[PDB]
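Data first, discussion second: the structure below is written as structure tokens.
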Amino acid sequence: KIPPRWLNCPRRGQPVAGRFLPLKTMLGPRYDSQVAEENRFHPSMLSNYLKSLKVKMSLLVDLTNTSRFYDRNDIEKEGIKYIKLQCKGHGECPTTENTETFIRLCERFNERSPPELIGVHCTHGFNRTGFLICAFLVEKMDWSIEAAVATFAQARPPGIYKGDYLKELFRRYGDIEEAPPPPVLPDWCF
Ligand SMILES: [Mg+2]
């Protein structure tokens, strides 16, 4: 069955720090009977959009822990590197090991010229996706965690919305006492 709350979720956010493109998961043609034409998001739709802007994606990081949504070959056949990065389950935020894995991978690709984007997606494109992007911005790009979280909230509204995720990012990179409460969600979520 298609994931819950996916149909109304925007396919992509704005790019973050000129490098990361946050996305919800694509769903291949296997789900066409459950998804109306206007709401589809096959992998081809992402690559055709990038081609239309003369933009290349160097790497797509899939944080879903499943291969049931789309065919990784639809990404790889276009010359985009595909990585399935398994993250801590049970609703917990990504571990320090997961974040190191993500940073080790993305640092091999973030400095290409000409510039290319790194796509990042979980099922919906907000919590695991925003957590790992923020961790990279702080650890490798020297942004403050306040700036990272606020930029991700404006690029992919409403941003990270699990309060435990926000608190863990501030415990790791700032002052846990200053972590913001989760945002109030928009009506489309439910
Ligand atoms: Mg096909």
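Using Swiss-Prot numbers, chain A covers 5-194, in order.
The backbone N, Cα and C atoms fix where each Cβ goes, and this holds for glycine too.
Per Swiss-Prot, the features are as follows:
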- 25-183: domain 'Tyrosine-protein phosphatase' (DOMAIN)
- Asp36 to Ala: No effect (MUTAGEN)
- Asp66 to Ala: Decrease of >90% of TPase activity (MUTAGEN)
- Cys110 to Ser: No effect (MUTAGEN)
- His125 to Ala: Decrease of 55-60% of TPase activity (MUTAGEN)
- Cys126: active site, phosphocysteine intermediate (ACT_SITE)
- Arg132 to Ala: Loss of TPase activity (MUTAGEN)
- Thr133 to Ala: Decrease of 55-60% of TPase activity (MUTAGEN)
- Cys138 to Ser: No effect (MUTAGEN)
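Cβ neighbour counts within 10 Å, taken over all protein chains shown, single out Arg132 as the most crowded of the mutagenesis positions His125, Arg132. The local packing around the residue listed as 'active site, phosphocysteine intermediate', expressed as other Cβ atoms within 10 Å of its Cβ over all shown chains, amounts to 24. In the three-state DSSP reading, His125 (mutagenesis position) counts as strand. For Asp66 (mutagenesis position) paired with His125 (mutagenesis position), the C-alpha to C-alpha distance reads 5 Å. Comparing Cα positions, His125 (mutagenesis position) lies closest to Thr133 out of the mutagenesis positions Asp36, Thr133, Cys138. Neighbour counts were taken at the CB atom with a 10 A radius for the mutagenesis positions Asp36, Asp66; the maximum falls on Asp66. Here the Cα atom of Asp36 (mutagenesis position) is found 20 Å from that of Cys126 (active site, phosphocysteine intermediate). Every protein chain shown contributes to the tally, and the Cβ of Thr133 (mutagenesis position) ends up with 27 other Cβ atoms within 10 Å.
In this structure, of the mutagenesis positions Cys110, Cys138, the smallest number of CB atoms within 10 A of the CB marks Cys110. Within 10 Å of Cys126 (active site, phosphocysteine intermediate), counting C-alpha to C-alpha distances, fall the following of the mutagenesis positions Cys110, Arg132, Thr133, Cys138: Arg132, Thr133.
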